[PDB]
Amino acid sequence: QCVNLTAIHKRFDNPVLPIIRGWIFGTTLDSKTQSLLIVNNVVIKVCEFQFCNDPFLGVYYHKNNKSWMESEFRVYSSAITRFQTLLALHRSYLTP
Amino acid sequence: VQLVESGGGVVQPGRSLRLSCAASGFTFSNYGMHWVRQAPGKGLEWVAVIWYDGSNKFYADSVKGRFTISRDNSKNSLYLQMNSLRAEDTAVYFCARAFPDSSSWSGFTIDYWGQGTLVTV
Amino acid sequence: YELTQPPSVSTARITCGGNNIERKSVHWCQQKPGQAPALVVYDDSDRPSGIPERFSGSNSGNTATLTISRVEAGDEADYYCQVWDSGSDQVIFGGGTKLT
Ligand SMILES: *[C@@H]1O[C@H](CO[C@@H]2O[C@@H](C)[C@@H](O)[C@@H](O)[C@@H]2O)[C@@H](O[C@@H]2O[C@H](CO)[C@@H](O)[C@H](O)[C@H]2NC(C)=O)[C@H](O)[C@H]1NC(C)=O
Ligand SMILES: *[C@@H]1O[C@H](CO[C@@H]2O[C@@H](C)[C@@H](O)[C@@H](O)[C@@H]2O)[C@@H](O)[C@H](O)[C@H]1NC(C)=O
């Protein structure tokens, strides 16, 4: 369920370090190690996560209803020295 | 807005075939594109979609790992490389222009369809 | 995810069932014999330019409907129901309903 995106400088660059919903903390940040996932909506889990190269929470209005917001949990495909921020991205923030 | 498929024909099982679609009448680089196939006597079956910048490629479960979708914005053209074709892959292949789906973050429906090209395996 | 719709319909109403389909946008395309499909309805009830006001629709509960009023002989085509499945990033098509 991963999507290639590469904060929003339209260019997108959200690098892993040694509008915001949460964070990913871990080492290899893949299925070979336990990683910590913190997401607000708070849900905090430690699992054998296989994270996306560009993990995020997609945000859109359900059928263009401004009173009904929905999101896509594009963070990992399966379920500390490095971390990255999980952003809330509207499609319009990435398109021309 | 027009789409023209080519590269169809007759092949044997186990062999590959590359299809292409020429786009004109619109800015190709601003739209995502779909491939859809229709076996004789059957309904429409989705094959793959590619984003306008070529960064994201999604495939139907039945073709994933065998078919590759790609685009060339400079040449205003769409390609589909089909490897290891089987008898079950006999169908008319269409290229089509994607349209944003309001119920999904980056989902698409299909707006403009080409005439399609027949591939027999 | 899959859609379910009848092989054919003789105002014509074409139904498209699914699991809580209300939460998904339903789109419809019309394919005439010997011709490519064309978009008729999108986002449940919106029409693209060129489509007659005769074409309308709705989406509620576990079913969606394409309603074609004042049906003409020129409408004798295979109408397909499709949605985007965000769970697998696939376009899901129904069997297709033929009008007569
Ligand atoms: C997300 O991208 C990865 C990596 O692909 C590279 O970067 C892209 C932005 C684009 O420039 C590609 O042409 C680059 O190759 C995709 O993983 C690759 O998938 C292809 C098959 O299509 C495979 O041959 C490569 O070996 C894969 N590379 C790696 C590192 O795994 C991935 O599929 C893309 N995700 C989606 C949904 O498209
Ligand atoms: C827009 O959405 C309004 C709110 O709907 C309710 O809250 C949302 C977040 C969901 O939980 C939904 O299932 C709930 O029913 C509706 O009251 C309103 O009618 C909607 N308007 C349109 C045009 O769809």
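Quick note: numbers on chain A are straight from Swiss-Prot, i.e. 14-19, 67-69, 77-85, 100-122, 126-163, 235-251, in order.
Here the Cβ of each residue, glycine as well, is placed from N, Cα and C on the backbone.
In the shown protein chains, 13 other C-beta atoms lie within 10 A of the C-beta of A:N121 (mutagenesis position). A:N121 (mutagenesis position) falls outside any helix or strand according to DSSP and counts as coil. According to Swiss-Prot, the mutagenesis experiment A:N121 to Q carries this note: Partial loss of biliverdin affinity.
Under the DSSP three-state reduction, A:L18 (variant position) is assigned to coil, being neither helix nor strand. What Swiss-Prot says about the natural variant A:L18 to F is this: In strain: Beta/B.1.351, Gamma/P.1, 19B/501Y.
Taking the Cβ of A:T19 (variant position) as centre and 10 Å as the limit, one finds 10 other Cβ atoms among all the protein chains shown. What Swiss-Prot says about the natural variant A:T19 to R is this: In strain: Delta/B.1.617.2, Omicron/BA.2, Omicron/BA.2.12.1, Omicron/BA.2.75, Omicron/BA.4, Omicron/BA.5.
The natural variant A:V83 to A is recorded by Swiss-Prot, whose note states: In strain: Omicron/XBB.1.5, Omicron/EG.5.1. The local packing around A:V83 (variant position), expressed as other Cβ atoms within 10 Å of its Cβ over all shown chains, amounts to 14.
Mapped onto three states, the DSSP output places A:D138 (variant position) in strand. Neighbour density for A:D138 (variant position): within 10 A of its CB lie 19 other CB atoms from the protein chains shown. Under its natural variant annotations, Swiss-Prot gives A:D138 to Y the following note: In strain: Gamma/P.1.
Quoting Swiss-Prot on the natural variant A:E154 to K: In strain: Kappa/B.1.617.1. All protein chains shown were included, and the count of other CB atoms within 10 Å of the CB of A:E154 (variant position) stands at 16. In the three-state DSSP reading, A:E154 (variant position) counts as strand.
Cβ neighbours within 10 Å of A:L18 (variant position), excluding its own Cβ and spanning all shown chains: 21. Between A:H69 and A:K77, the deposited coordinates omit 7 residues, leaving a Cα-to-Cα distance of 6 Å across the break.
Gap between A:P85 and A:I100: 14 residues not modelled, C-alpha separation 22 Å. Neighbours of A:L18 (variant position) among the recorded positions A:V83, A:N121, A:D138, A:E154, defined as a Cα within 10 Å of its Cα, are A:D138.
In the deposited coordinates, A:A163 and A:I235 are the last and first modelled residues around 71 missing ones; Cα to Cα they measure 17 Å. Looking at A:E154 (variant position) and A:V83 (variant position), their Cα atoms lie 26 Å from each other.
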